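**Q** Questions regarding the structure given below will be posed in turn.
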Amino acid sequence: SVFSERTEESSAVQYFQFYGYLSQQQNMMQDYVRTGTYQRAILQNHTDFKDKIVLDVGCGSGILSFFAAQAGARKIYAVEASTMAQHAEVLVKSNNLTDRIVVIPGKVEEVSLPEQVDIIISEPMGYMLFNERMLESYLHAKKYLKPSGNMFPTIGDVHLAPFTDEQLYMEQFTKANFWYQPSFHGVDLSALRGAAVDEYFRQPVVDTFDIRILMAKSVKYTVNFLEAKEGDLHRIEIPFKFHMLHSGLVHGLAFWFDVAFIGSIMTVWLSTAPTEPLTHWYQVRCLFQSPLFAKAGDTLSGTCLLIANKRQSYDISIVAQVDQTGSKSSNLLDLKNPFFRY
Amino acid sequence: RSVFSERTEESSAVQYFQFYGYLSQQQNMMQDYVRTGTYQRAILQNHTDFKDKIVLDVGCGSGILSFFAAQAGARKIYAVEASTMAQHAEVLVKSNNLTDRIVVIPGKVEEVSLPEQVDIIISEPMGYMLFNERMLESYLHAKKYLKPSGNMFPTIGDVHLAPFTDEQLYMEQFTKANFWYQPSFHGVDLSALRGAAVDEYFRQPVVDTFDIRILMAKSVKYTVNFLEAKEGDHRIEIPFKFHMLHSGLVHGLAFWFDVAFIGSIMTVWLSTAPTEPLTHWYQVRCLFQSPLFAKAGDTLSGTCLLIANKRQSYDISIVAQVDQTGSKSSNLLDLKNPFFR
Amino acid sequence: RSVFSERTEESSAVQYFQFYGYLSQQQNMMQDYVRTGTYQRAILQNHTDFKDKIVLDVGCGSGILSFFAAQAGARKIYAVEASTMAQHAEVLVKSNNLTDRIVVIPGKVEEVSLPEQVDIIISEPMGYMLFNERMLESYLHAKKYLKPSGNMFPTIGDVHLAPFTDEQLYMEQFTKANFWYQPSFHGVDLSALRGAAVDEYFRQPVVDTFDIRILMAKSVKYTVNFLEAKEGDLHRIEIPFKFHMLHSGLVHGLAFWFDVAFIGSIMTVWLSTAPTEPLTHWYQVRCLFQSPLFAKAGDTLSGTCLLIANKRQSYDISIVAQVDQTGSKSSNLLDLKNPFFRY
Amino acid sequence: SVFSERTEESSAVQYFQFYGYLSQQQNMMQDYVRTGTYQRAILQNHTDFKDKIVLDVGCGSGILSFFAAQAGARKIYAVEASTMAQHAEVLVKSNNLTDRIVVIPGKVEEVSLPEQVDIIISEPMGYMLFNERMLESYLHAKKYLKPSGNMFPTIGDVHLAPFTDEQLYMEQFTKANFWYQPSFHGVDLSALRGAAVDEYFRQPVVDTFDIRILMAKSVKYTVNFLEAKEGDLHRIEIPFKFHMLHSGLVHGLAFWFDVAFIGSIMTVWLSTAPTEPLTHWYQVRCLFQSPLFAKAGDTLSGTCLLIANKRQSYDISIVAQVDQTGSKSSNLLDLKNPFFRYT
Ligand SMILES: Nc1nc(=O)n(CCOc2ccc(Br)cc2)cc1CNCC[C@H]1O[C@@H](n2cnc3c(N)ncnc32)[C@H](O)[C@@H]1O
Ligand SMILES: Nc1nc(=O)n(CCOc2ccc(Br)cc2)cc1CNCC[C@H]1O[C@@H](n2cnc3c(N)ncnc32)[C@H](O)[C@@H]1O
Ligand SMILES: Nc1ncnc2c1ncn2[C@@H]1O[C@H](CSCC[C@H](N)C(=O)O)[C@@H](O)[C@H]1O
Ligand SMILES: Nc1ncnc2c1ncn2[C@@H]1O[C@H](CSCC[C@H](N)C(=O)O)[C@@H](O)[C@H]1O
């Protein structure tokens, strides 16, 4: 299938084992902002669901399918690849909705769906929006979408901003300097210090932070799910030019994302920005290998290049320079193995 | 085709050896001062067991235990490591000018060739509850390289079990499961999934420490002798009979382990008991879905059954009974999915 | 047949009036100084509503409220009491030299024959949650004896309800029911009865007091005007509510208290059982949800508290509450006759 | 029926409503001395149950019937008059025992059994053994017992002993002296002080105590449940002659009870004595109206007369005198309404 061709089997085994736990579904469901916003986006746009045919890509426990049912959908196809599909079926029966929701166990790239649908709903966002590569599954499902059907969410915006965090940068060396000693129980460890530094700097940091560390207005990269093809997500080239609002040392780039549900009645936004209540996506920070000094009014330009890999994630190549001075740095990070600092 | 790959799902082995490829994770184990200092003491204080000997280090990681064997006078040390950490170990061997004593051998101990038989095997193969990760079986397998009267460091392993009371922990886990009792979560009746949620949460062994006053009986001991055991020794049946010292609710069983290095100069013990300074193994508690009441003087009897699985862990079955009343508790746990409290 | 007997199971009534025959229970009410001092102040400070008037005391107990009416100058006081406490009231009337003014009439107010119409009725008919015991219906029934110009002391009653958070109370009740989850109690599997046990323990309203900081929204008020209400008005009591949540968290149930006002010609005097006021022997009352509701500050919590009178001198309570922003609902049935006295 | 003729309807309704609560069944089941001793008595005498026919009088949740099944019984008829019969039936089904336990809802005086039984099991003991009058239902059930059938429990012993407790005695007057004041909010309450004293003294005290308050060795009255008839329990006369071990003031008589399960293999005892761990029966104390001084070596002689009443309890009359001086005291008590003093 399309999925097997792009995914290492060992990655997929761990991935769907993770989503097979009720405790993991619960942690998503108890994200009030996440769950409440999906509900309002569906219910408040009821004319997008009443008497419609719906596809739910990666339905988990089924919660979003039940919302589409609350909004009056005539028939909902709920596709789920993990063993959570058996629990969703239990809930469809116990909620007396077997006439309106059919759970289809399997990957959306592999199952057979009988008819075209009016609207696709899904929650395919990962860290920095793109982690997990589920957005490609969501776009792949548009083979089942009628012309002039809709997508919920309709667009995804990933945001990037430069930050200063002296304590985060210095902490990498505090940890790595464990190895910089001549007699750890009699052993000189210091030949491994550089390798330890490199290992730490390749990890994106998942945690949150005070918005006062941000040094410029973010730059936005928009994916329009109604128009994009899954091939568009294999190599994501994000140019940036930041107009610095504050003077100081820039230690890296911070990432968050928004999605918008563009319905016939209204548009509803779900934001994971650090100005908004915290979600289970937190935010993501990638360090430069060396800080760059920038003055307020300088411009910080470069590119963030996301290169998809077969571990359902991306290699992150960042390059940046202060235009008015020529100072430049870079880094290359492995998004599959972030450091959870929160 | 090897013993390892026959008993191990590929996906599990990938994550396992990737985890141990991180320098940060070697640092974490190395900074366990009780663990690292105790291993050094067991080896240096039994220096006569290493002096001019041939050594095998099973799963050497950064190489730290091989360096201890070199300090103790070993003539040659084969340091076997299957993760990419083997490359970092070789860097340290060169930088410490021990290329004449420590020889790194990349690969699984079930698959590599050694030039000669060895006088003693060293390893740190203990996981949570002693047996997690199934590395003890690699340690035992390595005895194919051991001369007839060779030694093993560690030599024996003791698992300890004991009933405990802890209402707070019980209700902390019940409360999480109660989420799946709601008849109307955003309008959706979840309650049909409530038994499946209880089952899932209570299958998680709880890893953390606790005050010793929560133990309701003296612990029962189960001993594995690494000089004698075979790696097939896969299905572990631990019977127990506790003489209760206090009355109250028995919420589950607590587990810890000790290993002893039985050297020619002295026996050195590394203990993870709750009476001892904390280690990165902490302790493990397996909860009952429903607590049993017993009084002082009663006997609590049963069996802890550990079945090894292909994910490098164990399926745990605990059945316990208050002999005086016939009150019985039967519980299942997945040592692969612990809850780190 | 009497109106009382037609609405009351004999077994309930026998136990009810036996309870009130004990001097120790009269002492308990009398030693509630907020209650007794507030009644005395309502009567004496509105003495012109009693001077040279004819008074009916409904359910007089030991007679204390009739003595207050006599202190305020009432010409004649008919003190009606159905328990055996009536005989002790007669003793106090004689020993306080008030035989010319206080006339004990033993029996139910629905069944006695009163000698004449009265200017004012006094009573203490409030139970837990105001409505327990159904004695408000006897109070209203007694208006058959009230002159057109007449007054009622108390004159109105306000019931207050508000959402609360209290995980400890919830866990306490849930832990008791968990006994019936056991798969092997002395070798017996009890767990088929777990749902029945939860239902039973959560049917009990909790009578005790609490810190006002557990309250998550301003209370909603429901008023009964004793001058205007008819007996039959209290057979079905429907209290709608819409709360504006002031705090985020779990709503474990609704809290209840009540105030009564004595609206006299000189002043209005209030007796409050609110948790902001000194404790009384009515305490406060909390009805738990089997399933707590999560709400955010600014959300609305809406629904209905419905009280249906029953033949055991109490009410079957149904509470349905819903968080409007999410459609999360909780439905609960409670048996007001049999509370859990937690204090 | 025999039951309805001896029981006021109102008492019966309240009584079986009480036992219809799972929480009350849980209270009894959690009494570990009670429940464990019954289980030991049945299981350790397994030859009295193996392949036998059993009747469980007042089975409640069914717990004792499950113990009989554990001991090998072929058939158990489990009779229960409260709505708890519905819950027991649920447990019989969920424990896969419908082929061996037959729940029969109703009063044992009124249901029909399809055959005679080898052994009757029951827990009919109330406060100081006799409260609730359920021993009569247990004895009534012998109409279903085969000749040389057995009873578990087989005998019951009530123990009586004189006690000294100055603080318990004085406490009655502290409470009653609430009424001895001339102006409680303007009212002279004093005329009711005597009636308040009398009311307190009529209540047996349920709580526990230190065994050193006991002034003489106990006297024992035995009911043999194999031989006794219902009528024997309507008038229970217990004479006593205490030989005083300590000098001091005797303030009343203390009561407790033991039962014995006299099986083919061994006899097992369940004791509620103050020398044994506490049960939910505690102990019971009946004050004298006036204390009696006795010296060590004196004799305290008298009678405790228990008269059954139609509220499922007893009127207690106690008369006692110190033989060497003639000093005499008495008291009349209502066992139905004890004072629960325990904390
Ligand atoms: N809601 C969330 N909560 C979170 O915590 N995160 C962060 C998780 O970050 C991780 C990082 C590394 C690893 Br490794 C694992 C997680 C992300 C989301 C959004 N994702 C919704 C997932 C549902 O979609 C299903 N699903 C996926 N692909 C499918 C397909 N092709 N066909 C069919 N069903 C498919 C999958 O089984 C699950 O039910
Ligand atoms: N003041 C209070 N303080 C409290 O704490 N509570 C808590 C109640 O707790 C209870 C516990 C168990 C049971 Br069961 C019942 C209640 C309640 C009240 C209000 N109750 C005053 C009743 C007086 O009025 C009499 N009475 C009633 N109906 C009559 C009629 N129809 N005709 C004539 N006399 C009638 C009744 O005999 C008694 O003297
Ligand atoms: N079958 C096997 N063959 C070779 N190495 C193995 C193995 N199974 C596990 N290992 C390795 O054994 C190590 C266990 S951690 C112990 C590290 C080191 N000996 C120290 O004390 O610091 C890991 O590095 C893991 O990669
Ligand atoms: N005449 C009668 N007929 C049937 N049941 C009766 C009865 N009189 C009392 N009972 C019942 O007897 C029980 C006594 S309590 C004992 C309950 C249970 N056998 C146990 O040991 O735990 C109550 O449940 C009560 O409802």
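By Swiss-Prot numbering, chain A shows 136-477, in order.
Per deposition record, X-ray crystallography, 1.8 Å.
The backbone N, Cα and C atoms fix where each Cβ goes, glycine too.
Sequence annotations record features per position, and here Swiss-Prot assigns S-adenosyl-L-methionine binding site to A:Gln160, A:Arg169, A:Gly193, A:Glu215, A:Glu244, A:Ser272 based on experimental evidence. Summarising the annotation, Swiss-Prot assigns domain 'SAM-dependent MTase PRMT-type' to A:147-454 and lists sequence analysis as the type of evidence. Where Swiss-Prot documents A:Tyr154 to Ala, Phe or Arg as a mutagenesis experiment, the accompanying text is: Loss of S-adenosyl-L-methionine binding. Loss of protein methyltransferase activity. For the published mutagenesis A:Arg169 to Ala, Swiss-Prot gives the following note: Loss of protein methyltransferase activity. One entry in Swiss-Prot concerns the mutagenesis experiment A:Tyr173 to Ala. Its note says: Reduces protein methyltransferase activity. Here Swiss-Prot notes a mutagenesis experiment, A:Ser217 to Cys or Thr, with the remark: Loss of S-adenosyl-L-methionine binding. Loss of protein methyltransferase activity. Among the mutagenesis results in Swiss-Prot, A:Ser217 to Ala has the note: Loss of S-adenosyl-L-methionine binding. Loss of protein methyltransferase activity. Localized in the nucleus. The residue drawn here is the original one. According to Swiss-Prot, the experimentally introduced change A:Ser217 to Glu is described as follows: Loss of S-adenosyl-L-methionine binding. Loss of protein methyltransferase activity. Localized in the cytosol. Quoted from Swiss-Prot for the published mutagenesis A:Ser229 to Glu: Abolishes dimerization. One mutagenesis experiment named in Swiss-Prot is A:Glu267 to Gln, and its note says Abolishes histone methyltransferase activity and reduces coactivator activity.
Each of the listed features needs to be described in terms of its position in the shown structure.
**A** Around A:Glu215 (S-adenosyl-L-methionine binding site), a 10 Å sphere centred on its CB holds 29 further CB atoms from the protein chains shown. DSSP assigns A:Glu215 (S-adenosyl-L-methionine binding site) to a strand in the three-state reduction.
Long-range C-beta contacts of A:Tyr154 (mutagenesis position), restricted to its own chain and to partners at least six residues apart, with a cutoff below 8 Å, comprise A:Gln160, A:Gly195, A:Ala216, A:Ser217, A:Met219.
A:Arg169 (mutagenesis position) has a Cβ environment of 18 other Cβ atoms inside 10 Å.
DSSP gives A:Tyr173 (mutagenesis position) a helix state.
Its Cβ placed at the centre, A:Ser217 (mutagenesis position) has 21 other Cβ atoms within 10 Å.
Sequence-distant contacts of A:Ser229 (mutagenesis position), defined as residues of its own chain at least six apart whose C-beta falls under 8 angstroms from its C-beta, are absent.
Around the Cβ of A:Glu267 (mutagenesis position), a 10 Å sphere holds 21 further Cβ atoms from the protein chains shown.
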**Q** I'd like the number of other C-beta atoms within 10 A of the C-beta of A:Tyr173 (mutagenesis position), please.
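**A** Its Cβ shell of radius 10 Å holds 23 other Cβ atoms.
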**Q** Checking proximity to ligand 1 here: which recorded positions out of A:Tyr154, A:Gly193, A:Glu215, A:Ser217, A:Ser229, A:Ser272 have their Cβ closer than 6 Å to it?
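**A** Checked recorded positions vs ligand 1; flagged A:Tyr154, A:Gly193, A:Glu215, A:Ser217, A:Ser272.
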**Q** At a CB cut-off of under 8 A, do any of the recorded positions A:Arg169, A:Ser217, A:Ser229, A:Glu267, A:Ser272 come close to chain B? List them or say none.
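**A** The answer, in sequence order, is A:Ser229.
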**Q** Measure from the Cα of A:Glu215 (S-adenosyl-L-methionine binding site) to the Cα of every one of the mutagenesis positions A:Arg169, A:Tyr173, A:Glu267, then give the nearest.
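**A** Given the candidates A:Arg169, A:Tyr173, A:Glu267, the nearest one is A:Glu267.
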**Q** Please tell me which one of the recorded positions listed here (A:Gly193, A:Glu244, A:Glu267, A:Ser272) sits closest to A:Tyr173 (mutagenesis position), measuring Cα to Cα?
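**A** Of the recorded positions A:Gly193, A:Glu244, A:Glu267, A:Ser272, A:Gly193 has its Cα closest to that of A:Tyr173 (mutagenesis position).
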**Q** Going by C-alpha distance, which of the recorded positions A:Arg169, A:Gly193, A:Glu244 is nearest to A:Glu267 (mutagenesis position)?
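**A** That would be A:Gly193, nearest by Cα distance.
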**Q** Counting other Cβ atoms within 10 Å, pick out the least crowded of the binding-site residues A:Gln160, A:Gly193, A:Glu244.
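**A** Candidates: the binding-site residues A:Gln160, A:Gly193, A:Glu244. Fewest Cβ atoms within 10 Å: A:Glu244.
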**Q** Count the Cβ atoms, other than its own, that fall within 10 Å of the Cβ of A:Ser272 (S-adenosyl-L-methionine binding site), considering every protein chain shown.
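**A** Total other Cβ atoms inside 10 Å, all chains included: 21.
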**Q** Using only the Cα atoms of A:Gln160, A:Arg169, A:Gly193, A:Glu215, A:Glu244, A:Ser272, which the record gives as binding S-adenosyl-L-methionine, return the largest interatomic distance in Å, rounded to a whole number.
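**A** Pairwise Cα check on A:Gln160, A:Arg169, A:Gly193, A:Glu215, A:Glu244, A:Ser272 gives a maximum of 26 Å.
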**Q** Provide the three-state secondary structure of A:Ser272 (S-adenosyl-L-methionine binding site) computed with DSSP.
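**A** DSSP call for A:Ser272 (S-adenosyl-L-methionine binding site): helix.
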